[PDB]
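Here the structure comes first, spelled out in structure tokens, and everything after it is commentary.
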Number of protein chains: 2
Amino acid sequence: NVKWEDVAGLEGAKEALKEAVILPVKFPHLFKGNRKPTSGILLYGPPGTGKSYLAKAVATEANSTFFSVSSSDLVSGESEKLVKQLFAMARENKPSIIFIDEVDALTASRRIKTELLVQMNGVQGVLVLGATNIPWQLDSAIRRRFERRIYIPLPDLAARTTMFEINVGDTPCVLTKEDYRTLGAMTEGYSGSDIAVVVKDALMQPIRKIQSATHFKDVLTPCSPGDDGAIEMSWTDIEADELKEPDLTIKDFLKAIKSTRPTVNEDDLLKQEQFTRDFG
Amino acid sequence: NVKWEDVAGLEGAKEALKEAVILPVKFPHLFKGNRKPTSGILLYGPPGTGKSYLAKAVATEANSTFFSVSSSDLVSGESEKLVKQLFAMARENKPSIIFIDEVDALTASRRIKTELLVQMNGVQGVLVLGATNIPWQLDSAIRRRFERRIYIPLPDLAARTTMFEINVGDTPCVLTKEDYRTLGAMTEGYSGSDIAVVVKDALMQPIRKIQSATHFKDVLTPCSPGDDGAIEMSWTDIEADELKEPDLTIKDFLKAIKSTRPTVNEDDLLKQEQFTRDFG
């Protein structure tokens, strides 16, 4: 989905991972003696910043193998062994990152928490990135297991532009280069993923219009009851190859943006600012 | 444990894997169109030939990630998910081999068998090597899932020599270069691993002698009741630093070989010769 080449956005973070994650793996011989590399990296920050993609992104650049697992899908009879296998394989596989998403949800589970903490116990070769959107509620112990904390904030007033370019890839449209910028500008305060939902919505407009319509203009494409060829009929009547879906446009996206007020609570985001000052 | 560099032994097999496993991964662009690479490789042959090491060996050379799992340890509440995760990770990780040891033991298990067959279902990127010491008892279906069969026979009248060199590495001794050859020669018909057991035994001799002894000669090291300094006493009396363990020697190994008659049944091995003629 995302390539290191375009992950830049995050200010003082793309960098950190380069140094924190890549630099060691990119020739670790510089880490002999009292120069111990980094054991664990916690990624924490406002929800919907792709932390997951970011992790896979850095890992790929780092040319290490990638093993993710969500705490959610792990806490929710014998999953204690999954964690064993997981580290196991990461262990038995060159340089490897283990991405543990939603570490905060570690605290039918204390077994897992323990298991992990054990598997993390001791551990070069295998990095462990942990993700958390609620870093305070991470267990005192667990938090201790992650040395280098790295903050990953909401998308850059320009990073969004690309993302609009993303969740439309295949999907045909008519957006110009600028238009994405605009759409990026119009989403000040929006979550990198808040985006993707609006774009889902945006995409559905063309067909969504074909449905609720009364008249269709000729060239057939929907239209108003007053127009040059406005024939009162339905899409049901339109030929299998006589239907020209209306084009996608900023309009559509802007309508979406309009009706998709972003999730990130300014007061919430401030609270994460406290963790940075406590464990940054 | 084993490096591709020395795996040669197997006649017309080191080769096959190079071509069967490595050649595709070593630039797969040569496999466009009706040129489909190999889906699954069954390794079958007389027990104790390191098939497991061989698999890891080829995979390493192939520069793919390696994921093993034993059917034994998988058939013996919710392990159905392990297989999912396993392929899952192999899937999400570049070129990768999945090694399924003891496929024969696939036929509380039919769930697994199915699961696997499903996961194998369809599948470039991910090879699957399967190992079996009893290839006939592999399920008709399962066997169908492995296209290229590769036979891996008992060790070469000279391959053994190295292995004797192996299971002694750290362990100090006095074996010359020749002596290993000898030990290799003296194990005609021995299993690559039948070796390792004898060597366990061989290794224990030095201390094993220190124990059962009556007199110790000076320099202290054990000896006969008639000798130049044969003092009637025990190892219990010997000083913490006044004990010279007797040296390891061919003698010891040859005693072992003597008392460690190999497991591979000539008649059994013939039976595997039938599978080669039926599905080779």
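All residue numbers given for chain A refer to Swiss-Prot; the residues shown span 129-204, 208-238, 248-263, 268-363, 373-433 in order.
The header says X-ray crystallography, 3.3 Å.
Using the three backbone atoms N, Cα and C, a Cβ is placed for every residue, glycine included.
Residues or ranges marked as ATP binding site in Swiss-Prot: A:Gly173, A:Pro174, A:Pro175, A:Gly176, A:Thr177, A:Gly178, A:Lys179, A:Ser180. In the three-state DSSP scheme, A:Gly176 (ATP binding site) falls into the coil class. In sequence order, A:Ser335, A:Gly336, A:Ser337, A:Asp338, A:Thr416, A:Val417 make up the list of same-chain residues 6 or more apart from A:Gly176 (ATP binding site) whose Cβ falls under 8 Å from its Cβ.
Among the sequence features in Swiss-Prot, the mutagenesis site A:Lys179 to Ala is noted as follows: No ATP hydrolysis. Missorting of vacuolar proteins. Around the Cβ of A:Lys179 (mutagenesis position), the number of neighbouring Cβ atoms within 10 Å comes to 24.
DSSP assigns A:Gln216 (mutagenesis position) to a helix. The note that Swiss-Prot attaches to the published mutagenesis A:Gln216 to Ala is: Abolishes oligomerization.
Under the heading of mutagenesis, Swiss-Prot lists A:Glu233 to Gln and annotates it as follows: Defective in ATP hydrolysis. Missorting of vacuolar proteins. DSSP gives A:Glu233 (mutagenesis position) a coil state; it is part of no helix or strand.
For A:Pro175 (ATP binding site), the same-chain residues 6+ apart in sequence whose C-beta sits under 8 angstroms from its C-beta are A:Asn277, A:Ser335, A:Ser337, A:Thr416, A:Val417.
Distance from the CA of A:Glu233 (mutagenesis position) to the CA of A:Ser180 (ATP binding site) is 10 Å.
Looking at A:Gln216 (mutagenesis position) and A:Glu233 (mutagenesis position), their Cα atoms lie 19 Å from each other. Proximity to chain B (CB-CB distance below 8 Å) holds for A:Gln216 among the recorded positions A:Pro174, A:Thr177, A:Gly178, A:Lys179, A:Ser180, A:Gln216. Excluding A:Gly173, A:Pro174, A:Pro175, A:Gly176, A:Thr177, A:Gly178, A:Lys179, A:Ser180 themselves, the residues of that chain whose CB lies within 8 A of the CB mean position for the ATP site are, in sequence, A:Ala275, A:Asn277, A:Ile296, A:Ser335, A:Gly336, A:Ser337. Residues A:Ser204 and A:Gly208 bracket an unmodelled region of 3 residues, and their Cα atoms lie at a distance of 10 Å. Residues A:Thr238 and A:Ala248 bracket an unmodelled region of 9 residues, and their Cα atoms lie at a distance of 10 Å. A:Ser180 (ATP binding site) counts 18 other C-beta atoms within 10 Å of its own C-beta, drawing on all protein chains shown.
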